[PDB]
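Participant: Here it is: the structure, laid out below.
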Amino acid sequence: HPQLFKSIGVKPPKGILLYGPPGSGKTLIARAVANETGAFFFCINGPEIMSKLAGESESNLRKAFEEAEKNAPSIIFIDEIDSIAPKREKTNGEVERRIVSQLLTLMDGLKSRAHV
Amino acid sequence: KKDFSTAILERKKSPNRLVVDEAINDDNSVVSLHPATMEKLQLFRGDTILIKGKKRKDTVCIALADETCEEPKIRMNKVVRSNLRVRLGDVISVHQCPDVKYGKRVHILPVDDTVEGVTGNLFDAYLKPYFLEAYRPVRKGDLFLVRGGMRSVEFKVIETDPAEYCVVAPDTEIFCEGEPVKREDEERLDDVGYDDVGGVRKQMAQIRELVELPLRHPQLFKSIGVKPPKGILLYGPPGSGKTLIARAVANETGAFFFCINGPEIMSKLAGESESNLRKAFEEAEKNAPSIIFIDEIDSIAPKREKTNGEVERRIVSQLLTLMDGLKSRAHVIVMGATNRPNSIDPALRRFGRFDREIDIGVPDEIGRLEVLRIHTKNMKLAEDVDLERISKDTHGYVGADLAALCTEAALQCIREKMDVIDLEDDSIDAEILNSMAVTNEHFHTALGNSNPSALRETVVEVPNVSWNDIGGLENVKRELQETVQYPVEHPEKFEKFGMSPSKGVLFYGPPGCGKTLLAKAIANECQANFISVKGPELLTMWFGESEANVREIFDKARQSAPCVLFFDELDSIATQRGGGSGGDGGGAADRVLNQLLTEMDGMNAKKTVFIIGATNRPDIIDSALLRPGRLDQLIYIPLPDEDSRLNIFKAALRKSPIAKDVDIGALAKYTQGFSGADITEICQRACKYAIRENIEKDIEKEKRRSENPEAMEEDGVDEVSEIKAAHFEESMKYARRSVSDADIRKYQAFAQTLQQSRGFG
Amino acid sequence: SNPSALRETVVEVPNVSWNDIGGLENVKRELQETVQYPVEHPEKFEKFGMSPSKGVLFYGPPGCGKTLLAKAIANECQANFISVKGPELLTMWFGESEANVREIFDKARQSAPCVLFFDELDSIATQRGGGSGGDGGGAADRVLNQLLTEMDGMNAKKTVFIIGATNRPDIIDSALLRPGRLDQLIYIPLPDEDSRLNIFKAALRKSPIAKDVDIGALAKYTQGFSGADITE
Amino acid sequence: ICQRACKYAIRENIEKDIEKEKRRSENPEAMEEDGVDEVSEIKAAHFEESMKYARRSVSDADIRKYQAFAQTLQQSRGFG
Ligand SMILES: Nc1ncnc2c1ncn2[C@@H]1O[C@H](COP(=O)(O)OP(=O)(O)NP(=O)(O)O)[C@@H](O)[C@H]1O
Ligand SMILES: Nc1ncnc2c1ncn2[C@@H]1O[C@H](COP(=O)(O)OP(=O)(O)NP(=O)(O)O)[C@@H](O)[C@H]1O
Ligand SMILES: Nc1ncnc2c1ncn2[C@@H]1O[C@H](COP(=O)(O)OP(=O)(O)O)[C@@H](O)[C@H]1O
Ligand SMILES: Nc1ncnc2c1ncn2[C@@H]1O[C@H](COP(=O)(O)OP(=O)(O)O)[C@@H](O)[C@H]1O
Ligand SMILES: [Mg+2]
Ligand SMILES: [Mg+2]
């Protein structure tokens, strides 16, 4: 129902961060919402993206974002952001910095909405 | 004289610019002036004039005359004003167009939102009848509204021949050329202008003086002979409006823009960033004048110690080498946004590189009100939104948090109306989908449902606490005035005697008497920026950030002169250096004390930045802080007496109703030597007893009325409910003083120890 | 089987009501008019102008009915009750460390309204005297200052109440008694003859009692006994 | 003491200046008379006012302590 937000004039939020104890139902809640709302759900696992070779991880993330923006409406359930985007107290891994910056750039370029 | 620190923003009066307001005539190409305006401008009947508005927008309109119009107003209708991106009460320039040049290969196409369910043909019923031989001036891109019946069809002028502007003559051969322009054209709603940045009127003034003047007036700088600065480095709390200010000042000036991003460059693989930066700079230089906004510059040039990465070092070196090469003087201005001035690699702070630094701090009360009024110009507000109280309630909210608050308020307003709307489909009724106006209750709910983001930030403020609501202490007030205001307000007269006043005061006395109140009041009266720093904050931030705060506090106090820096609770750190001290905590306390002593020996050398400290027990204070300079001046804050107690009682009860039989003088005589804050606690306890009595009475009356429904509304209504003598009698009997006679005797003993001048009476 | 998240924080509404305690009638009235009214009837105070006080320090003999009082007031207010003891802060100072205390207040801020409770303050609120400071064993230098800094920011929030308890009112530092940080002080006394009668009735409410036992005789016998001793 | 006298003198100077300005403002018919601001030197009244508040930075025991610490190094006094 985008009509309400068109009439009252507010941009709906475009990001949710579920956090809680490990094994408490976060993935289940996300999957239930995706299946109940009938949207084109898309899953990006943490270690799965982080386990691939250099250069391939950015390609996978870019492909996933483009595919989600291709079949609007869509959802991109990034899983375990702790693994792929850790807190940067001190790190030197070039692949880690590249993947974090790629995620930031894609997230900030997502502002063209199209129900993502 | 005038304050010229913000001398660029204000307009200059001219007989060529007028004010915009409403009119009567409703033709798409007419505006009604007063004949005196035409006489002053040497304009006549039927002339087609050019109107120039905000964000470099302009149009052509036919100017007619009427006596009802006022000379300083233009009487602009709604459609043209919408095309000019202005509102009533703004300034619009006027000129004359010599070349009408009726168009030949014009193009006129409609808009999607008005052709939905269109009645049918628009060529022979909407376009030709009202624009053939109409001689209406037309400018490319104008969204003009026409009616060929009940339906109003907006039209966008895709193309004209001549391209800029023309007149719709019968020579125009175009029909409704099929394609309706979608609303996406207004999706890029002319990006950001200047009215979309509000709350900061000095930082924007500095940015304008550094950017818009070099790129639009090289004559002044060439005449004076000064080399204008290139590097600019915005910084402030995250989400406070840095990128927005940069876009506002770069899009309004009309210069070539180039928005480099931090992670965007960093995301690319090694060996490409070094090429991307060089290509970006070489492209920007080629299109003088040029602005290069490098967002999140802290990501691509971090502190070298904090990275120890080869690729990071290489990209930093490439950036430095490129930046030093901007001396071509080809009007290339670099603006590197960040949020921590201490986290940037210091090699970028040298001369030639980023050297001007501007702090986009958190907005104040008027700033928050202005941000709210800017953001709520689209929501369907109700007729009871009181934004002044909303702005006053919110403290520590940066602009982004205020935008989130407005969005949350609208979401709450939608949620409150969830009873009627279904879930399978929507659009149950236009009227039901209408109304739903956001009232004050939604704003209160959203304010209670949200959190700030700048509570820990040092709020360099200008307190509103005046001399009043303190009471008594006339001698201390006058001594503080002579110590503070005169060296700031009249610095030239002290040169006549050549005796430079000191730059420190110490406040010692019983715990709680208005020690911070006097400092805040004098800062308010001098209108100097006030900074409140406490001992616990420094002690915890030492372990938080490895003592990278104490120098920063003095730097932020020095960059805002005049300033009355205030240290509260020196008793934690400023204790004398005992011989039995030990441990990490004592070491940290002594390190903080020594760092403070080192900084005060340079901040009190010059620059006239005032320092006032307050301590609860003076004899335990280290004797280093009483040497000449630093905190030499000593002031004792006494316990208030009967007259002062009456004054403070009146100040406390000024904001609350009081019964006329409560002899406040009898309360003053009732108390003796109380600790200032205990009087406020007595007032609060009286208020609590009064509230309990009033709520009990109301609940009993409601229960009585519910028990007997037939008892209609009697004359009994809630009165003023003044705090009567019973409340004070019940409260004062629970009084518990905070300072025993031993503490005041110790303070008096110390005061007399210092006051060796007792024999000079 | 054993839980995997037993060490997680506690956010709940305790089931203890006024009837679970007895003898503290005046303290019941005072706590009601200090906690319940400022949240459930807020606009009256701005009607009178002066703002209420946020924070209450209980002091009394060990085991005399302090924690039960906080539970009861949280139940009456129907606000989330977050309980953080003394040693937990010290052991987290070497776990999550510096940010840990902040996190607690954040979970107090996001779960408004709340009644944050600090028991065993004597372990951390030792006075900042001449012998204060010390190494990592002297947490009174770090956690006390961090707690003061965090507590000075809660004044802005309308309803996040702070309650502390301590058995050693003498050793408590003086920075926790200035207005803005635990302004009010309440003395929780040892239950007296009527109070001991009520507490014995409350303790034995859950179990059958023989017909030959007189509660009054036990109450007169047990004069000077705290609540924990009656329960024992 | 000298700085206190200077500050009191500047207080007197600003008070006199504002008094003259108010007198001129009242009945603005009063033109620019010959009462121009004088040298405004520090007067004996200012010094006497300041003297009544000056403290004493050295007690009666520290002087004797320093004298003893010096005298223990001056043990040739008995043979001088
Ligand atoms: N709140 C819940 N309601 C119903 N089933 C649940 C709930 N939480 C967990 N489960 C079930 O428990 C199992 C594991 O939960 P799952 O949602 O897969 O873990 P998770 O919380 O996603 N793990 P983590 O990534 O550590 O947060 C599944 O079979 C779920 O159906
Ligand atoms: N002073 C301001 N005036 C008007 N709008 C503002 C102001 N400050 C922030 N905003 C609003 O804040 C929203 C987003 O803030 P923005 O200025 O984009 O964040 P930022 O501070 O640039 N982020 P970063 O570069 O990550 O520090 C926009 O919708 C702006 O309208
Ligand atoms: N004479 C007074 N006039 C106005 N307010 C007072 C006075 N004395 C005490 N107070 C009140 O007492 C409170 C604390 O007093 P203060 O002197 O700030 O204590 P401290 O010196 O410990 O900071 C203030 O909020 C103030 O409103
Ligand atoms: N008024 C009371 N009614 C019932 N039990 C009480 C009462 N006061 C204390 N108790 C008993 O005291 C115990 C809890 O004491 P607590 O409040 O934790 O004291 P402390 O905080 O000193 O440990 C409970 O087991 C309870 O049975
Ligand atoms: Mg999971
Ligand atoms: Mg930015």
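Per Swiss-Prot, chain C residues shown: 462-693, in order.
According to its header, the structure was obtained by electron microscopy, 3.9 Å.
Note that Cβ sites are derived from N, Cα and C of the backbone, with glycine treated the same way.
Taken from Swiss-Prot, the feature ATP binding site applies to C:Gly521, C:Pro522, C:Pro523, C:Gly524, C:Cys525, C:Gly526, C:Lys527, C:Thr528, C:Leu529, supported by a curator's inference. According to Swiss-Prot, the experimentally introduced change C:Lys527 to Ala is described as follows: Abolishes ATPase activity. C:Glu581 to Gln appears in Swiss-Prot as a published mutagenesis result, with the remark: Abolishes ATPase activity.
Could you place the listed features in the three-dimensional structure?
Facilitator: Shown in sequence order, C:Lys527, C:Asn628, C:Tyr648, C:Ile649, C:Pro650, C:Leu651 are the residues of the chain, 6+ apart in sequence, with a C-beta less than 8 angstroms from the C-beta of C:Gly521 (ATP binding site).
All protein chains shown were included, and the count of other CB atoms within 10 Å of the CB of C:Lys527 (mutagenesis position) stands at 24.
In the three-state DSSP assignment, the secondary structure recorded for C:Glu581 (mutagenesis position) is coil. Counting every protein chain shown, the Cβ of C:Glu581 (mutagenesis position) has 18 other Cβ atoms within 10 Å.
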Participant: For C:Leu529 (ATP binding site) and C:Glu581 (mutagenesis position), what Cα-Cα distance in Å is obtained after rounding to a whole number?
Facilitator: 15
Participant: Please identify which of C:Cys525, C:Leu529 has the densest Cβ environment, defined as other Cβ atoms within 10 Å, among these binding-site residues.
Facilitator: C:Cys525
Participant: Rounded to the nearest Å, what's the C-alpha distance separating C:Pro523 (ATP binding site) and C:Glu581 (mutagenesis position)? Just drop the number here, would you?
Facilitator: 10
Participant: For C:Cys525 (ATP binding site) and C:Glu581 (mutagenesis position), determine the Cα separation and express it in whole Å.
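Facilitator: Pair distance, Cα basis, whole Å: 14 Å.
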Participant: Tell me, how many other CB atoms lie within 10 A of the CB of C:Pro523 (ATP binding site), whichever protein chain they belong to?
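Facilitator: The answer is 10.
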Participant: Cβ within 8 angstroms of the Cβ centroid of C:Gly521, C:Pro522, C:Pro523, C:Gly524, C:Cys525, C:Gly526, C:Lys527, C:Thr528, C:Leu529: which residues besides those meet this for the ATP site?
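Facilitator: Other same-chain residues with Cβ inside the cutoff are C:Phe519, C:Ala626, C:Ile649, C:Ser687, C:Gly688, C:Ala689.
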